[PDB]
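**Q** There's a structure below that I have some questions on.
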Amino acid sequence: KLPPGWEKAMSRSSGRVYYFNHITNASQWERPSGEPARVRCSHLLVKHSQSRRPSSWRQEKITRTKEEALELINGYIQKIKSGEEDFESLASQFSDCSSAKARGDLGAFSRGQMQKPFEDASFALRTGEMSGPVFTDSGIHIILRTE
Ligand SMILES: O=C(O)c1cccc2c1OCCO2
Ligand SMILES: O=C(O)c1cccc2c1OCCO2
Ligand SMILES: [Cl-]
């Protein structure tokens, strides 16, 4: 029916059908369009107190709860989707990954290199698509597939 991971759902506020991807946590009103050895992704990471390494270039001691990290992620997603901010701008400013200095770019990678939820989301994104919140042991990610 739909590309990998996508399913139909009903909006609770509007009653209109939308589409949700349970691999990427992407959600959208529009019916999703239409696997390579490698993809290229950028990401914005928000770490929390239960991150594998609760430290980043932004903060020596990361203390925010996972719930607070998710709220931050949700707010960045809203600004990206509204066009108020660019993904790259938010990643450079607020990603708890050292890839922040490359606008979140991780370069290209294969299956078998990244943490599984990140890998699965990356490979289920189409080129140009953005994930919803993706959870790993590092924290919570927004992933943008660029190639
Ligand atoms: O170590 C770094 O400064 C760095 C710079 C750009 C991209 C990265 C980086 O480290 C984590 C992987 O992705
Ligand atoms: O793997 C790393 O530590 C690293 C360091 C600098 C730049 C990078 C890196 O990983 C891939 C992205 O580009
Ligand atoms: Cl915070």
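Sequence positions for chain A are given in Swiss-Prot numbering; the residues included correspond to 6-39, 51-163, in order.
According to its header, this structure was worked out by X-ray crystallography, 1.6 Å.
In case you wondered, yes, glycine gets a Cβ from its N, Cα and C as well.
According to Swiss-Prot, the protein has these features:
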type    : residues            : note
MUTAGEN : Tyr23 to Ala        : Reduced affinity for KIF20B
DOMAIN  : 52-163              : domain 'PpiC'
MUTAGEN : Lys63 to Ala        : Loss of peptidyl-prolyl cis/trans isomerase activity. No effect on the interaction with IRAK3/IRAK-M. Abolishes IL33-mediated increase of IRAK3/IRAK-M protein levels
MUTAGEN : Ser71 to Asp or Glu : Loss of peptidyl-prolyl cis/trans isomerase activity, nuclear localization and cellular function
MUTAGEN : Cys113 to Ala       : Loss of peptidyl-prolyl cis/trans isomerase activity; decrease in DNA repair of double-strand breaks by homologous recombination slightly less efficient than that observed with wild-type protein. No effect on RBBP8/CtIP
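Mind running through what each feature is packed against?
**A** Sequence-distant neighbours of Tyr23 (mutagenesis position) (same chain, 6+ residues apart, CB-CB distance under 8 A): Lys13, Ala14, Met15, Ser16, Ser32, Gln33, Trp34. DSSP assigns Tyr23 (mutagenesis position) to a strand segment in the three-state reduction.
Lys63 (mutagenesis position) carries neither a helix nor a strand DSSP state and counts as coil. Under 8 Å, Cβ to Cβ, and six or more positions away along its own chain, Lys63 (mutagenesis position) finds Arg69, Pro70, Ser71, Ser72, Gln75, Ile78, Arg80, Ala85, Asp112, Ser154, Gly155.
The 10 Å shell around the Cβ of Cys113 (mutagenesis position) contains 22 further Cβ atoms across the protein chains shown.
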**Q** Could you put numbers on the helix, strand and coil content of the domain 'PpiC' (52-163), residue by residue per DSSP?
**A** 39 helix, 28 strand, 45 coil
